[PDB]
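The structure appears below as structure tokens.
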Amino acid sequence: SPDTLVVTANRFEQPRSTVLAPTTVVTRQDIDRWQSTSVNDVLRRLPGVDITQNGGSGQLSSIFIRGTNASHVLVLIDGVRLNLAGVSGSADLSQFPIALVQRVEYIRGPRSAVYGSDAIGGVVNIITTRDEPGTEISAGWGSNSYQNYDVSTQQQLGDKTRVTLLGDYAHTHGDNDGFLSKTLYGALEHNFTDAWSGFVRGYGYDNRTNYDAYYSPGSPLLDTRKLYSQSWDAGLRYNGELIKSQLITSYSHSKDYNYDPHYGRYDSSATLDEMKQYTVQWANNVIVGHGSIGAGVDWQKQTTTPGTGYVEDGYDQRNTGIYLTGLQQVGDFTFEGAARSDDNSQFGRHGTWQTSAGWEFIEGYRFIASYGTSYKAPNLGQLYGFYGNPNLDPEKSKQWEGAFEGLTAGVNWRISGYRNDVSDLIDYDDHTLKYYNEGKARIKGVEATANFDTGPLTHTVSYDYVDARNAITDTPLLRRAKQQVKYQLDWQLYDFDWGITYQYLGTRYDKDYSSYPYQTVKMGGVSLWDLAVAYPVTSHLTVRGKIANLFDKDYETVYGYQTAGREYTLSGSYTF
Amino acid sequence: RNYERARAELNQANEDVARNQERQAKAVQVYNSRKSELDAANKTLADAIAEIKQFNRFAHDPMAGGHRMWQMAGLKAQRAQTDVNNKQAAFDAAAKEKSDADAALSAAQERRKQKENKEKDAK
């Protein structure tokens, strides 16, 4: 992938080599070949990503980047905070349809100085918009009665107007029914002139998902979840030769029902999380020397409905983030920088900043050092709930990192070490029944990546080591995996496209929920193999097959909850 | 000679205590309903908090599933908390009325006694 363009670093286009912080990019091509059926599977194999799930598709799931909390990765859709994170204050992609995914730009490291809250571990920008014209009818049949049918097209209206559309239906079993997902997506992008451009963009999805719920006699089983979300982006871009302008507005509305089929979705016993999210962003960048200086504003409004997120009445949180970003390559050096200040309607203002240095000692070998501060805002629940506390401060994170990147005889490698001191964590206290602002954590880890071709073979391997600990007790933050090995071997042969994705995820530490008091238990460290073939019959029909978890392993990521072993998928796509 | 003047001040004083007996009677009817609703709501809160302590072992772990029961139990507590706050404010407003009327009656009673003695002399 080396030396291609990303937008996530400072909201504007730049070659990924020039982004000093460790980065990964996933393509539709990259995704199609992996035959991924969930966003969690796309992320599951990128470095530093450690995911747990309560079973199959749609199931409650949480991501841990570089050993950090679930609430420490900012997930963006097209550049704006994932609207599903709003109520929880925690990203969860089990419910976000895979069909919208086209590019994943993923930069590991503090980024509050660019994006504001909850960008401590890293940033996952899931981009829904790509520049491959044409039309594709596609289908997929799998085990656990999995089915998927999918149409997508982008076409020119003139020379200046591009219209892109897709609908996707997908359903799977594996709880009694599992996860049903229906998605519609429309986007039109116009070109007023060579540099002036604008776009409207709407997409919604319906998600019916079944799950196992705690049973209590004389009380309904809220074991069914109906999720309706829609988003509407509208923009105006000036892309000139020296200055660049982004004017972006989005409005997301989401309704999250949990109810008992017998009682009904609108019955008083049902829990509804309604949440409306508005955003206005201005982003600017000006080429200055061998680099640029950027400065924008981003504003957001989050409204909730009485009841939503287990809080009595509905709240209004407004946040304004003014920010500034610099980037300058002088000689063999490279200095990147960002500052930010978020003024929240809840907890006043808070500042953030990172600075990175990039000296290239030998041609094709360089050393990156960097320091950054990143925050996380107290969430709806822990502010206004019964356990809540309205005077809570954001969770604080000081992050330091050193790395060596280089190109050696057809191999690109990275050895890097990071320090992460999260402080003022928000914790619940039993002996008082409130959320307080106390905890701390000392996170230390190493990241080792290398990708290389060996003849017809293409290897993309990476190693991660993390020891996330409580800074007070010196005891390890539980449910993290000690270290993972992610290795994929790609080699297409006789027009047969081959790829063997391997993953060794190390030992988690979870609590056992069978006996009381709940005793912590050791999770086994296991290997996971996946086989994927794709043959192109016509210059249109490409039939692809996949056997996921080849060796039928008995792994779990949430102790108790089982995840499928042997499972098969046949699929075809028709490009014209 | 004071056949009427004594009457007029006592005939007033007997209405003074009568209208005031009605006050204290209605005041005890408002007070009792406000204590019975406060005691009712105060317990439907107590249940909710006792349900929290029952589940707040799942509290730290948002994937546990019992955590959902602890989550919802908090709302039961909070919706009850607003109920024990209104009906307490209303009970306190009804408790002043009883203390004020119990005193106003007493002060109407003893004032009337004075005019009752201003009867055996003037007549």
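Heads up, chain A uses Swiss-Prot numbers, so what you see runs 24-197, 213-614.
Cβ atoms are placed via backbone N, Cα and C, with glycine included.
Around A:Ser111 (cyanocob(III)alamin binding site), the same-chain residues at least 6 positions away in sequence with a Cβ under 8 Å from its Cβ are A:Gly347, A:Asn417, A:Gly419. A:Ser111 (cyanocob(III)alamin binding site) carries a helical DSSP state (H, G or I). The feature cyanocob(III)alamin binding site is assigned by Swiss-Prot to A:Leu83, A:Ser85, A:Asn92, A:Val110, A:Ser111, A:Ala251, A:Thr309, A:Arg517, A:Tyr551, with experimental evidence given as support.
Residues or ranges marked as Ca(2+) 2 binding site by Swiss-Prot on the basis of experimental evidence: A:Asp213, A:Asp215, A:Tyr249, A:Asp250, A:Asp261. The C-beta environment of A:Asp261 (Ca(2+) 2 binding site), restricted to residues of the same chain at least 6 apart in sequence and closer than 8 Å, consists of A:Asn248, A:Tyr249, A:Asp250, A:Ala251, A:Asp298, A:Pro299.
The annotation domain 'TBDR plug' is assigned in Swiss-Prot to A:38-152.
The note that Swiss-Prot attaches to the published mutagenesis A:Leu28 to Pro is: Inactivates uptake. Taking a C-beta cut-off of under 8 Å and a sequence gap of six or more, A:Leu28 (mutagenesis position) has these contacts in its own chain: A:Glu36, A:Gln37, A:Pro38, A:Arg39.
Classification of A:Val30 (mutagenesis position) by DSSP places it in coil, neither helical nor stranded. The Cβ neighbour count for A:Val30 (mutagenesis position), using a 10 Å radius over every protein chain in view, is 16. One entry in Swiss-Prot concerns the mutagenesis experiment A:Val30 to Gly or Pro. Its note says: Inactivates uptake.
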Chain B contacts among the binding-site residues A:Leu83, A:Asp213, A:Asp215, A:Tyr249, A:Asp250, A:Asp261 (Cβ under 8 Å): A:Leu83, A:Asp250
Candidate nearest A:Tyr551 (cyanocob(III)alamin binding site) in space, where candidates are the recorded positions A:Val30, A:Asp213, A:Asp215 and distance is Cα-Cα: A:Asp213
Cβ packing number for A:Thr309 (cyanocob(III)alamin binding site), 10 Å threshold: 18
Secondary structure at A:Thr309 (cyanocob(III)alamin binding site), reduced by DSSP to three states: strand
Of the recorded positions listed as A:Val30, A:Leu83, A:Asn92, A:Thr309, the one whose CA lies nearest the CA of A:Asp215 (Ca(2+) 2 binding site): A:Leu83
Rounded to the nearest Å - Cα separation of A:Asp213 (Ca(2+) 2 binding site) and A:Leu83 (cyanocob(III)alamin binding site): 12
Flanking Cα pair A:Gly197 / A:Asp213, between which 15 residues have no modelled coordinates, distance in Å: 8
